[PDB]
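First up is the structure itself, then whatever we jot down about it.
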There are 2 protein chains.
Amino acid sequence: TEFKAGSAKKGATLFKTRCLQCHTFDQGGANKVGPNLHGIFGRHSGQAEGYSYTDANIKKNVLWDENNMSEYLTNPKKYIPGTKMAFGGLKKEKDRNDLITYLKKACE
Amino acid sequence: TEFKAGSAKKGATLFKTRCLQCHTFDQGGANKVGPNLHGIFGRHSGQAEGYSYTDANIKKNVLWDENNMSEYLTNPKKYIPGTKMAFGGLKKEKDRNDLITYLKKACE
Ligand code: HEM
Ligand code: HEM
């Protein structure tokens with residue numbers, strides 16, 4: 001695990017294009033198919049208020065940081081087997097760096 | 001040649017990230033390393049006012065459309081051998097569709 005800073009501009013459009021369909025990142029943002037991601041960095045998995053996670057997510061108790069996030073986004077079901085997140089993953093590291101750069105400034 | 005509509009949102013960040021370094025797309029936009037692209041679609045190659053093209057660009061007399069543009073962006077030097085445009089190309093069609101979707105609404 002070794003993430004590098006990418007384009008937030010580029011990361012924000014990855015977000016709109018691959019994650020918005022199921023999540024919000026804003027404070028005061030609502031849970032939708034996926035939980036609201038505001039303040040995810042440094043939190044553990046399964047703790048968004050009012051959201052119904054899988055036993056799988058909960059139990060993994062992942063601490064969310066930028067390198068976890070990157071391994072996570074590679075192949076979600078592989079990272080947390082039993083997850084309901086129906087996303088196949090961001091194959092290219094460059095894509096992942098971008099998206100995690102934006103999430104890092106946007107979810108805070 | 002068969003281009004399909006992509007994300008303009010996504011195409012605009014490709015632009016910022018791969019083309020802005022050398023071009024503008026705005027009307028009233030200045031020539032920089034590369035010529036200003038405002039109104040490129042339907043024009044022929046080598047005709048931006050006040051810009052010093054290569055003999056290569058000029059002579060190809062490419063008519064600029066969305067499918068030309070896409071073959072062009074794949075491998076620029078291959079499309080116009082003798083070109084000074086020091087860009088290696090957009091390998092992924094998806095990337096090219098996005099970028100040409102945005103250019104199409106932005107350069108008009
Ligand atoms: C690349 C875009 C995405 C990002 C960055 C992202 C990020 C995340 C993260 C970090 C979690 C863990 C939540 C936590 O532990 O608080 C999560 C969960 C979840 N996401 Fe995504 N996700 C993305 C795409 C999607 C998409 C497209 C969907 C809908 C098809 C989706 C649906 C879900 C669901 C249902 C959960 C909860 C899983 C469970 O409870 O087992 N996500 N997402
Ligand atoms: C994917 C981003 C880019 C796009 C969409 C793009 C588009 C184009 C187009 C359509 C032309 C033909 C001009 C005409 O016939 O009027 C051109 C020429 C040119 N571009 Fe790019 N370009 C891109 C990236 C770059 C970059 C990064 C550079 C600088 C390193 C650059 C430098 C040039 C130059 C110097 C020319 C003129 C070539 C010649 O006279 O032989 N372009 N560009």
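Counting begins at 1 with the first residue displayed.
Header entry for method reads X-ray crystallography, 2.2 Å.
Including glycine, each Cβ sits where the backbone N, Cα and C put it.
Swiss-Prot annotations:
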BINDING   B:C19, B:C22, B:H23, B:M85  heme c binding site
MUTAGEN   B:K77 to R (Swiss-Prot position 78)  Loss of methylation by CTM1
Using Cβ atoms only, which residues of the same chain lie under 8 Å from B:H23 (heme c binding site) while being at least 6 residues apart in sequence?
B:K32, B:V33, B:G34, B:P35, B:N36, B:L37
Around B:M85 (heme c binding site), which residues of its chain at least 6 apart sit with Cβ under 8 Å of its Cβ?
B:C22, B:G34, B:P76, B:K77
In the chain carrying B:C19 (heme c binding site), residues 6 or more apart in sequence that have Cβ under 8 angstroms from it:
B:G34, B:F87, B:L99
Within 8 Å of the Cβ centre of B:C19, B:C22, B:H23, B:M85, which other residues of the chain have their Cβ, at the recorded heme c site?
B:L20, B:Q21, B:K32, B:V33, B:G34, B:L37, B:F87
Of B:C19, B:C22, B:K77, B:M85, recorded positions neighbouring ligand 2, Cβ under 6 A
B:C19, B:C22, B:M85
